Amino acid sequence: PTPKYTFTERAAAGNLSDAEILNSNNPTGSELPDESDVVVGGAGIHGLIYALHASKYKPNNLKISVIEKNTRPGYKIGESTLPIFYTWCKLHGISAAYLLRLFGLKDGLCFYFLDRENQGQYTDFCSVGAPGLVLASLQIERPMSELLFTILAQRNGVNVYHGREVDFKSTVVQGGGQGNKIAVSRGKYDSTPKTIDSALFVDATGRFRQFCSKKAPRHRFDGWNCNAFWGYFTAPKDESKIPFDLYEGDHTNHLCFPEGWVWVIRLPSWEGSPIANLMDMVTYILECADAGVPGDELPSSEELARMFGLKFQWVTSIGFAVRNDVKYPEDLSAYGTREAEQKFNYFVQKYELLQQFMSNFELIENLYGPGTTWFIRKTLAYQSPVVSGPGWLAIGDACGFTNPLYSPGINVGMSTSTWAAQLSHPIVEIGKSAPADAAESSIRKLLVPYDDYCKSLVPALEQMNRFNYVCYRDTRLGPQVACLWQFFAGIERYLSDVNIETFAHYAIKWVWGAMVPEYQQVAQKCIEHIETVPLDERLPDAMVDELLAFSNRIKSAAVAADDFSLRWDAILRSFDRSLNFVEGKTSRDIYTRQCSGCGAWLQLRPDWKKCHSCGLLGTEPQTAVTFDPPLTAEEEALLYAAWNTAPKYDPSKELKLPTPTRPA
Ligand SMILES: Cc1cc2nc3c(=O)[nH]c(=O)nc-3n(C[C@H](O)[C@H](O)[C@H](O)COP(=O)(O)OP(=O)(O)OC[C@H]3O[C@@H](n4cnc5c(N)ncnc54)[C@H](O)[C@@H]3O)c2cc1C
Ligand SMILES: CC1(C)c2[nH]c3cc(Cl)ccc3c2C[C@@]23CN4CCC[C@]4(C[C@@H]12)C(=O)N3
Ligand SMILES: CC1(C)c2[nH]c3cc(Cl)ccc3c2C[C@@]23CN4CCC[C@]4(C[C@@H]12)C(=O)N3
Ligand SMILES: [Cl-]
Ligand SMILES: [Zn+2]
């Protein structure tokens, strides 16, 4: 396909604002409709996942309008995504060759555990992702992901309106099929708001809980909560001076210690690009995905920036997520002038490994506009007690949130977004087909499992977060108990069988494995012991011995009961096939390489000879996926064949769950 510059030229011809050029791509028009079936407040990632999944699950059934306050897709923290997210993108028609032009490659998770009392000592836990012919994970700049899903939504019959705000003071939400009146303005100052008459309102306003807060007070869990502070840094081409052995920038890297952990995420940034030019680039990429353009014939990221007049750079997202019972010095003025900067730099100099690590990175000033060099957010975890009611439901962060760790926010949270999307079709039809009293009663009963799932979801994720945090207080418990159990309980068994029809049903059974009984049994034993040791103290060595022995005893039985075949010793660098810890083991599959020209991390497969980010050609390591232990040519062909195309929906087939097999 020849690239078109439709939006760039339309914007210049009409001198259109950012919101006006975006809204001009709507199928129904740039102005709000008088009526809709569903109105979604908020076009964050979940509001858009919801609208995309609802239209894809059953096309041409629901008229859906998404209302977003930002004039263009705004900055969000939350950049790391997991295989279930990519699978969802692939099911919606965008595979890795196209996504990697916009987003950074993610190949597994790596954890480094720093000893607080023995500075310089550390251990690690490293895993790999998948071959390029299997799947990819992504590090996403959120202004780009929300733009991608906006354009994709607009191309699938969904209207998205930026620069428009739901007025929750005058909005009326009623049950049955009686009808909502959603008031939409451009802000407080706008005294000519519009009304959308509609059947279902979806609260996707994130942590702001703009609608469901009216129905219940925000709920907090017992015990300590977490604070976060972060910033953006350069992304070094040469990672060889990082003070951790075998470090690789294309993981989501975690620097873990008693007080909390640091995330390190390498990703490309498009900041500075005009919004109209970005729409043209994204539209071109989708036209290429529609036509099936092969990766080596698709322009590279930097070539796209030249074609469409964009700005492109590599950055590292680095942030702390620490417990809010940490004692800080009263005066931190020596480390900066703002609290976020002060606490970031104070914590770095508390660990020599963190300071040696950070000395590979240069701070970026105001990457996302003035005042964005430093970010801080306090008291992260919460839950919404009420997530549905007459005429409305909530999804995503509006239901609750725990912690960045293991990225449940996007990847687990999309279970609610996609289930609500599926449920939205019968919800709307019930109201159009039955009198008001019975309609409301039938909708209420239909949503009882959705309410019950949300109610138990956040507490389970909260226990999962505390489980990892307490084990991060020791360099043996971290990798050998917490990491091991999250990977065994949470690896996505039978993901290659998921399709659009089963996606929500599968996703709600995942929960990162946090509902697995043996997982909860080990987590409760560790939490119960470690929470009795004050944070400023080292864990007694006998406590670590006992928790380790208890964990390994429960592990051996649960691993023997799992009937899912997996080359565990190839995926986890430090463990054998039976998930036994091996002290000196370093062997692992090799799925990626770093481009010598631009530093971008690449997936190895024989049909991607050039760097997808800068276009530089490689010389035969792409065919050099290293399987260790090796696979025959037939086993390798069989692996790739399983992941080629998702199977058609077979209503006779029973859904296979991602969690380990029950012991029976
Ligand atoms: C420090 C930190 C790190 C994190 N890291 C990760 C990670 O690595 N991976 C991960 O998966 N998750 C991560 N998360 C969680 C993740 O950021 C959230 O789960 C995710 O952004 C939730 O998306 P959402 O669409 O529900 O809400 P948001 O993305 O917050 O979107 C809400 C939208 O609603 C709009 N809005 C608000 N009020 C109105 C109104 N009245 N009218 C119209 N629109 C309105 C806002 O403009 C906004 O765009 C992290 C969270 C934190 C705090
Ligand atoms: C199941 C997947 C998505 C997975 N999910 C993880 C979660 C954590 Cl926490 C760590 C590692 C993984 C992996 C690595 C896997 C293991 N599978 C072997 C056959 C195909 C596949 C898919 C992929 C593969 O090639 N790599
Ligand atoms: C398990 C059930 C109760 C179920 N549980 C869900 C949870 C969510 Cl979140 C979404 C959908 C479902 C469904 C619909 C199912 C899926 N199964 C396919 C084989 C038999 C069965 C049973 C039934 C079926 O025919 N329909
Ligand atoms: Cl992650
Ligand atoms: Zn390159």
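Just so it is clear, chain A uses Swiss-Prot numbers, and the residues here are 3-666, in order.
So how was this one determined? The header says X-ray crystallography, 2.1 Å.
Positions of Cβ are set from backbone N, Cα and C atoms, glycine also.
Listed in Swiss-Prot for this protein:
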| type | residues | note |
| --- | --- | --- |
| BINDING | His48, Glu70, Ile79, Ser82, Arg144, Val168, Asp399, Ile412 | FAD binding site |
| ACT_SITE | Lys108 | active site |
| MUTAGEN | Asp109 to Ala | Leads to very low malA catalytic activity |
| MUTAGEN | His253 to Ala | Displays selectivity for producing the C-9-chlorinated malbrancheamide B but does not affect the selectivity for bromination |
| MUTAGEN | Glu494 to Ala or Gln | Abolishes malA catalytic activity |
| MUTAGEN | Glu494 to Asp | Decreases but maintains slight catalytic activity |
| BINDING | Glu494 | substrate binding site |
| BINDING | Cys597, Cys600, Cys613, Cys616 | Zn(2+) binding site |
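Residue pair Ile412 (FAD binding site) / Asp109 (mutagenesis position) shows a Cα separation of 17 Å. Annotation for the binding-site residues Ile412, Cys597: lowest Cβ count within 10 Å of the residue's own Cβ, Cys597. Residue density at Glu70 (FAD binding site): 29 other Cβ atoms are found within 10 A of its Cβ, drawing on all protein chains shown. The recorded positions recorded for this entry are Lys108, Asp109, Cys597, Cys600, and the Cα of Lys108 lies nearest to that of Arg144 (FAD binding site). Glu494 (mutagenesis position) sits 15 Å from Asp109 (mutagenesis position), taking the Cα positions as reference. Looking only at the recorded positions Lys108, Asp109, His253, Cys597, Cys616, the one with its C-alpha closest to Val168 (FAD binding site) is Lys108.
Cα-Cα distances to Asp109 (mutagenesis position) place none of the binding-site residues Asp399, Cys600, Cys613 within 10 Å. Using a 10 Å Cβ-Cβ cutoff, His253 (mutagenesis position) registers 26 neighbours.
Residues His48, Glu70, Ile79, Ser82, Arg144, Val168, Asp399, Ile412 are listed as the FAD binders, and the farthest two of them sit 29 Å apart at their Cα atoms. For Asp109 (mutagenesis position), the count of additional Cβ atoms within 10 Å of its Cβ stands at 25 [all protein chains shown].
Taking each of the recorded positions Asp399, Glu494 in turn and counting other Cβ atoms within 10 Å of its Cβ gives the largest count for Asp399. When the recorded positions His48, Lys108, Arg144 are compared by the number of other CB atoms within 10 angstroms of each CB, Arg144 has the fewest.
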